Amino acid sequence: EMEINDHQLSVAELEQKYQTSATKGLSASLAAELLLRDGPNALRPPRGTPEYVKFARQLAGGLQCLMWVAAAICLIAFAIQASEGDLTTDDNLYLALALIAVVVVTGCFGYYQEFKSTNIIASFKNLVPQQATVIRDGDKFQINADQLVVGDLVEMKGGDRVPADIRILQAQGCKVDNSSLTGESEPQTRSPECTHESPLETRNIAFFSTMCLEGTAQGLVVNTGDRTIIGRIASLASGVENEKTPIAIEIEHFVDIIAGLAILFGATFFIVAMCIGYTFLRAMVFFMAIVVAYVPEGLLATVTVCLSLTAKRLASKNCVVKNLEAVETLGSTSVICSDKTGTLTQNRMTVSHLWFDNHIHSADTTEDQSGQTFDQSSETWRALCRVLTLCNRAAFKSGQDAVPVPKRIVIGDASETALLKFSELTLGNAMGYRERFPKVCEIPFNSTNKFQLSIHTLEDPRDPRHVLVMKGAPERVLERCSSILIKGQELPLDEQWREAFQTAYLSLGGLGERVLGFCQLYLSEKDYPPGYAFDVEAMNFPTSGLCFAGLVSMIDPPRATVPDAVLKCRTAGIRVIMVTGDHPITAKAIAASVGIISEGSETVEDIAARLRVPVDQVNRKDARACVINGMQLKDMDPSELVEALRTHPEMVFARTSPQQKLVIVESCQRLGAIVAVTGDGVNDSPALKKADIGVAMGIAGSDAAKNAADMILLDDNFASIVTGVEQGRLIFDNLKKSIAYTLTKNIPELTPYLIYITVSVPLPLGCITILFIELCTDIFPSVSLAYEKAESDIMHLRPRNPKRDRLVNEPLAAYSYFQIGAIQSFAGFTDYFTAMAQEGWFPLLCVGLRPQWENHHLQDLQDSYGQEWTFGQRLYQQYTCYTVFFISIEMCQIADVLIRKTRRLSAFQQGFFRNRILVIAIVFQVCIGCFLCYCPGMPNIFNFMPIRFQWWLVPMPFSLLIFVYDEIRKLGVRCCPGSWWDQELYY
Amino acid sequence: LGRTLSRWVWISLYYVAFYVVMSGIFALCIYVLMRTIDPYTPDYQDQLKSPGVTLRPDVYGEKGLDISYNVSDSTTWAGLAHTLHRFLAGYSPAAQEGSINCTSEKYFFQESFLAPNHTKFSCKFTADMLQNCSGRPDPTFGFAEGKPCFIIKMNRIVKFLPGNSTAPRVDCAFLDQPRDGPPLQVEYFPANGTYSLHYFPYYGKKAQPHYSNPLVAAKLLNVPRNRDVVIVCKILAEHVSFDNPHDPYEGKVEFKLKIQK
Ligand SMILES: CCCCCCCC/C=C\CCCCCCCC(=O)OC[C@H](COP(=O)(O)OCC[N+](C)(C)C)OC(=O)CCCCCCC/C=C/CCCCCCCC
Ligand SMILES: Cc1cn2cc(C(=O)N(C)CCO)cc(N[C@@H]3CCOc4cccc(C)c43)c2n1
Ligand SMILES: *[C@@H]1O[C@H](CO)[C@@H](O)[C@H](O)[C@H]1NC(C)=O
Ligand SMILES: *[C@@H]1O[C@H](CO)[C@@H](O)[C@H](O)[C@H]1NC(C)=O
Ligand SMILES: *[C@@H]1O[C@H](CO)[C@@H](O)[C@H](O)[C@H]1NC(C)=O
Ligand SMILES: [Mg+2]
Ligand SMILES: [Rb+]
Ligand SMILES: [Rb+]
Ligand SMILES: [Rb+]
């Protein structure tokens, strides 16, 4: 870009290259010409997103490319028929129109459910401009970050967001928040010297998104907008392309299963149809008729609404998904790669442990205050609490009485803010407590003095004397403390107490944490009266000999839900891996703190620490956990990495760049892993895009991370995720309940026609009617099967093996078509011939009859009783054979939906009335079937007539045949789940 | 390359047995379904709320009955007559032997099944009752003239009963063409264009194996030449519908007619 040299440059060389000055900045005339030259200092969004071509992609896919092929074959068939002059060629134009109408209205449904998904994301995003304090023509003032141009001179301070990529020139104790780019939760020191040649490790550059915590600095802009470090991570994260979702894989799997049957059924019944001696035009037009019945015109609809009800279920729990496929993905997901800083943690310095009264107390670290706080009963605390509260200069922004204290904005340092929040919660109205002990002398934290300190007058007026409070680097608090508060009294700081403060300081340093000492001293109102004048440079007060209060320590803590959430996913068969750009010590801590690394497991560097060997001679397998730092990961040929990954089951990756994050997911996806990543900052966006489902904190998340992610958690409730797996496995189980239902009936939609081809009986079932099944009668049942519950304890299973456990397969496929569809076919043919014989046509006569039946030029054909019917009366019986094959299906299909409720358990055991949505659906199924027959004019409008209430009941002894074949199937598969019968008769 | 070989058969035989199980259930159902229904009378016969009537000779072009012929050209009506002959080839008194010369001149309820092999009895309609359109004297049934005869027939329904008042006649007319010349005129055989009432009602192709439909003709005298007309032949009874829209052959026959000179 332009930067890999910039930090190594001299001020003479820099202000030459960008034609500026390190003191005065740009001339306004030139900073305007550069803004035109380089555009605005922001990030071009993924510029190409036309509204119409969003709808375009809502129309391709597994099922849709099938319907199109079928829709085309409906038009190829229609022309073929009218070319040799065929009548009611409507029925080819009705299926083509319905096939295309279904794929269209599905494309609309999702289009809004993205618009509304992406407007609710646009709702949660902040749109007030970030700001820079700039210098131009030697004038300091405020502007917006976006008008910064390459070469400008700016300033920063505690609170201001870093407005560009900036080179440091002078730094006064400047610390910064890098957790968006690096995983570094620790603040980072900024200084104008060249620490490195890679500008991500050097200290003399500030990055475009980062947050300045405490201190102040000044420097020059070196790259603006996309050309920043920030901007070039989305450029890769845009360059990343994401994989096809697991559910879409399982769709195009069975699309190819469906096609395979249509083809052979067309070909065989074309080769069959040629041996009945047809026209080649017609042995093959049936071929096309055959393949098109095998398309369920309405399965695409039932899936999209099944997903919507789970998509909506999640949305109610503050969990937004962009496209409905990812709704499933969590359930089938088997690996979670998780960002630490900002994702597993709160990314907030919180007070964790304290030392006083010779005891290491641990506080409540959580955001909602659900945890377990410490003993505040003793005197040493109230003094220690007074010290930390009074020796604190940070301040809350006004009007924050509502928001929980952890989520409030404080004008102050990193350490000072954490204590202020801690002081505010533990004591209550911290700001007002220290106001009533009026401050009269103060010393800033210092390079030469190395501590903070203040002296105060006291609360009640009957005490006229003063008190001094001091905190700082604990060893610099101890050299000047000769007295310690202990158990009420104030004791001498002897060699018991000297060696006991150094063990604790380095004990809490052992947890990586940042810790300060706190101390106090009461001054005499004789030497130091009301009206005394304290001077600093003349040390007219004690800078030594103080009474020690205690230590207080801070750390980046996990989010309250996270540790529970982590260990519920592990118990659901999902390995977790931390992928964090923080240093390996904080990594292992949070890893054990939440349950990435379990209580009682070790890295190889703990075995060689316990056994005290060199690490050289330790066994790898015996270490349950391992930590790999980002730069030793380079040395690893991936096949080394695969040895390590399945050998150390609890893995932790430290100091990993956005590139390595992507790699680790890629290395897992290469091993048949459905893996999801979770992140906040831009370091996650690449791996957030590569993942099978990327998840982004809707609050703590950077824009590129949320853009690249497929799912967003707006409440930042990490435990929203586990509710996702339960869903993703629910619909998965519940889809192969819903899908198996809508597929069975295609066979008794085809067999009446297949028999019609080869036996030439009067047409049993019409494409005017087979659509009313496909697209009206059987929809409410199929989508109710979303509301099936677990049968097992769904959350206590492994994720689905992608290869063995599929959405449909040869066992589930053959059972639904060729066994259940056969019974529904026999159920129709029986109800067919009854209507025939009972209205006049003997089944034996129905053989080969069709030629004269549909013949328009006969008007007096003799039935078996010798009665002569006109064509327009044979019509109304071929309509009755429609209506009678139709009700045969409905009485059979009402049995089909109940028996998919339960895939292993007996519907006795689970229940009949179980799914109250599934019950309400079926009343809808018979009610439209009643309207379709006995409404006035229904004979002519569609091909249905008021049928006699005898033919209703003829299929009912086939309906209840079905219930007791699958019952003794899932009674025999639960009672005898052995080898033979558990594979064949199970789906 | 698929599943287990020696157990592929162990399910391939199952599918076999599964299908013979279902086919036999079916086989029982049709055996019952046949031994359910009556072998002389239809159980419901629902779409037969009125009988179709059916003209001869039947020639359709597109869109329905289109009868066009040029009298001078023998070939234009040679097959039209030949069908009328080979149709009445069963209406010969020779072929119509197993029947009786009905006299009743009113309804004929046979409640008693007395005949060869427990059959029943049937009346007679031999060609001669059409008397002019019977192929004798004119084997062209008036086609050679320009006054062709069209045999009109009614569909036969078991135990259907059309009424008492008169005999059920026919009546053939234009679809009104009033201003253009006189109203149509036709003579019918036998008189008044009536099917005698003693031919009803039907007791099924099983009870009456030797049965034939009663006939009338319609010799077309008034007809103008080289001109397209349409002729409806509505039947005039009380148990009959002739205006049902979704089946216009219910109780009538329409046909385009062009007699060319
Ligand atoms: C993929 C596998 C497909 C395999 C399908 C095979 C189905 C074959 C099953 C049964 C066939 C019937 C067996 C016939 C023997 C049974 C007894 C019998 O003889 O009964 C009598 C009837 C005729 O009665 P009648 O006039 O003599 O009685 C006198 C009338 N009285 C009683 C009123 C006086 O015999 C008859 O009709 C003879 C004609 C039988 C009816 C023809 C029906 C054709 C329709 C076939 C569709 C089958 C369903 C396919 C579903 C496959 C789904 C994948
Ligand atoms: C499996 C199947 C059953 N079917 C029934 C009907 C039907 O009952 N009706 C109302 C009209 C016919 O009687 C129409 C179909 N139409 C399909 C549409 C796809 O392509 C073709 C191509 C060639 C021929 C056809 C017939 C068809 C059809 N297919
Ligand atoms: C009728 O047929 C004769 C002989 O085939 C022919 O000469 C005459 O032109 C025809 N009349 C009409 C109107 O076509
Ligand atoms: C007409 O009926 C007579 C009864 O008088 C019957 O004997 C005869 O068979 C019929 N006529 C002829 C010519 O057979
Ligand atoms: C019927 O035939 C007779 C003689 O065959 C004839 O006199 C009579 O006129 C014919 N009928 C008509 C309507 O011409
Ligand atoms: Mg982050
Ligand atoms: Rb279909
Ligand atoms: Rb505690
Ligand atoms: Rb993705």
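Residues displayed in chain A correspond, in order, to Swiss-Prot positions 48-1034.
Per the header: X-ray crystallography, 3.5 Å.
Cβ atoms here come from the backbone N, Cα and C positions, even for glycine.
For the recorded site, A:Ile120 (mutagenesis position), the DSSP three-state label reads helix. Using a 10 Å radius centred on the Cβ of A:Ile120 (mutagenesis position) and all shown protein chains, the other Cβ atoms total 22. Swiss-Prot documents A:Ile120 to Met as a published mutagenesis change and attaches the note Has normal potassium-dependent ATPase activity.
Under the heading of mutagenesis, Swiss-Prot lists A:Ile120 to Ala and annotates it as follows: Has potassium-independent constitutive ATPase activity.
Its Cβ placed at the centre, A:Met335 (mutagenesis position) has 19 other Cβ atoms within 10 Å. One mutagenesis experiment catalogued in Swiss-Prot, A:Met335 to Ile, is accompanied by this note: Has normal potassium-dependent ATPase activity.
Under the heading of mutagenesis, Swiss-Prot lists A:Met335 to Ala and annotates it as follows: Has potassium-independent constitutive ATPase activity.
Cβ environment of A:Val342 (K(+) binding site): A:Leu113, A:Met114, A:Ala117, A:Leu146, A:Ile305, A:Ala309 lie under 8 Å away, each six or more residues apart in the same chain. Look at Swiss-Prot and you will find A:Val339, A:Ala340, A:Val342, A:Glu344, A:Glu796, A:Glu821 tagged as K(+) binding site, backed by experimental evidence.
Among the mutagenesis entries in Swiss-Prot is A:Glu344 to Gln, noted as: Reduces potassium-dependent ATPase activity. According to DSSP, A:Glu344 (mutagenesis position) sits in a coil region rather than a helix or strand. Within 10 Å of the C-beta of A:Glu344 (mutagenesis position) there are 23 other C-beta atoms, taking all protein chains into account.
Under the DSSP three-state reduction, A:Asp386 (active site, 4-aspartylphosphate intermediate) is assigned to coil, being neither helix nor strand. Within 10 Å of the C-beta of A:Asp386 (active site, 4-aspartylphosphate intermediate) there are 32 other C-beta atoms, taking all protein chains into account. Sequence annotations record features per position, and here Swiss-Prot assigns active site, 4-aspartylphosphate intermediate to A:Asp386 based on experimental evidence.
Taken from Swiss-Prot, the feature Mg(2+) binding site covers A:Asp386, A:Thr388, A:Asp727, A:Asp731. Remark: A:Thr388 (Mg(2+) binding site) has A:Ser226, A:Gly230, A:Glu231, A:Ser232, A:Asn394, A:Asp603, A:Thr627, A:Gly628, A:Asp629, A:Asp727, A:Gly728 as non-local neighbours, by Cβ distance under 8 Å and separation of at least 6 in sequence.
A:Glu796 to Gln appears in Swiss-Prot as a mutagenesis experiment; the accompanying note says: Has normal potassium-dependent ATPase activity. Secondary structure from DSSP puts A:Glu796 (mutagenesis position) in a helix.
In sequence order, A:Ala336, A:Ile337, A:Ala340, A:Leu810, A:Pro811, A:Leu812 are the residues of the chain that are 6 or more apart from A:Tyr800 (mutagenesis position) and have a CB within less than 8 Å of its CB. Annotation of the mutagenesis experiment A:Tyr800 to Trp in Swiss-Prot: Has constitutive ATPase activity that decreases in the presence of potassium ions. Has potassium-dependent ATPase activity; when associated with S-804. Has weak potassium-dependent ATPase activity; when associated with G-812.
In Swiss-Prot, a mutagenesis experiment is listed as A:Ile804 to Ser, annotated with the note Has potassium-dependent ATPase activity; when associated with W-800. A:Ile804 (mutagenesis position) falls within a helix when secondary structure is assigned with DSSP.
There are 28 other Cβ atoms within 10 Å of the Cβ belonging to A:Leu812 (mutagenesis position). Secondary structure at A:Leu812 (mutagenesis position), taken from DSSP and collapsed to helix, strand or coil, is coil. Quoted from Swiss-Prot for the published mutagenesis A:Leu812 to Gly: Inactive due to impaired folding. Has weak potassium-dependent ATPase activity; when associated with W-800.
Record note (Swiss-Prot), mutagenesis A:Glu821 to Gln: Has potassium-independent constitutive ATPase activity. The unchanged residue is displayed. Cβ-based neighbour count (10 Å, all protein chains) for A:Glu821 (mutagenesis position) stands at 25.
Listed in Swiss-Prot as a mutagenesis experiment, A:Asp825 to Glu is described as follows: Reduces potassium-dependent ATPase activity. Its Cβ taken as reference, A:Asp825 (mutagenesis position) is surrounded by 25 other Cβ atoms within 10 Å in the chains shown.
Listed in sequence order, the recorded positions among A:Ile120, A:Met335, A:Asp386, A:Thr388, A:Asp727, A:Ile804 whose CB lies under 6 angstroms from an atom of ligand 6 come out as A:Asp386, A:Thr388, A:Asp727. Distance noted between the C-alpha atoms of A:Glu796 (mutagenesis position) and A:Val339 (K(+) binding site) is 11 Å.
In sequence order, A:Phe316, A:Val319, A:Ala320, A:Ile323, A:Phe333 are the residues near A:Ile804 (mutagenesis position), counting only same-chain partners six or more apart with C-beta under 8 A.
A:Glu821 (mutagenesis position) and A:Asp386 (active site, 4-aspartylphosphate intermediate) have their C-alpha atoms 46 Å apart, to the nearest angstrom.
Spatial neighbours are here defined as Cα atoms within 10 angstroms of one another, and by that definition A:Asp731 (Mg(2+) binding site) has no neighbours among the recorded positions A:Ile120, A:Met335, A:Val339, A:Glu344, A:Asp825. Taking the centre of the Cβ atoms of A:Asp386, A:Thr388, A:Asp727, A:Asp731 as the Mg(2+) site, the nearby residues of that chain (Cβ within 8 Å, site residues left out) are A:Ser226, A:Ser227, A:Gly230, A:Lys387, A:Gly389, A:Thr390, A:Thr627, A:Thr725, A:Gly726, A:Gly728, A:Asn730, A:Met744, A:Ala747, A:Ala752. Here A:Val339 (K(+) binding site) is compared against the recorded positions A:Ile120, A:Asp386, A:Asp825, and the shortest C-alpha distance is to A:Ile120. A:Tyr800 are the recorded positions among A:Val342, A:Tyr800, A:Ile804 whose C-beta comes within less than 6 Å of an atom of ligand 2, given in sequence order. Listed in chain order, the extra residues whose Cβ falls within 8 Å of the Cβ center of the K(+) site residues A:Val339, A:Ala340, A:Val342, A:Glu344, A:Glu796, A:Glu821 are A:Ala117, A:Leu142, A:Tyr341, A:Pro343, A:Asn793, A:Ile817, A:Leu818. For ligand 7, the recorded positions lying close by, meaning a CB under 6 A from one of its atoms, are A:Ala340; the full candidate list was A:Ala340, A:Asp731, A:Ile804. The recorded positions recorded for this entry are A:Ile120, A:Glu344, A:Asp386, A:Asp825, and the Cα of A:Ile120 lies nearest to that of A:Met335 (mutagenesis position). Here the candidates are the recorded positions A:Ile120, A:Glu344, A:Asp386, and by Cα distance the one nearest A:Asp825 (mutagenesis position) turns out to be A:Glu344.
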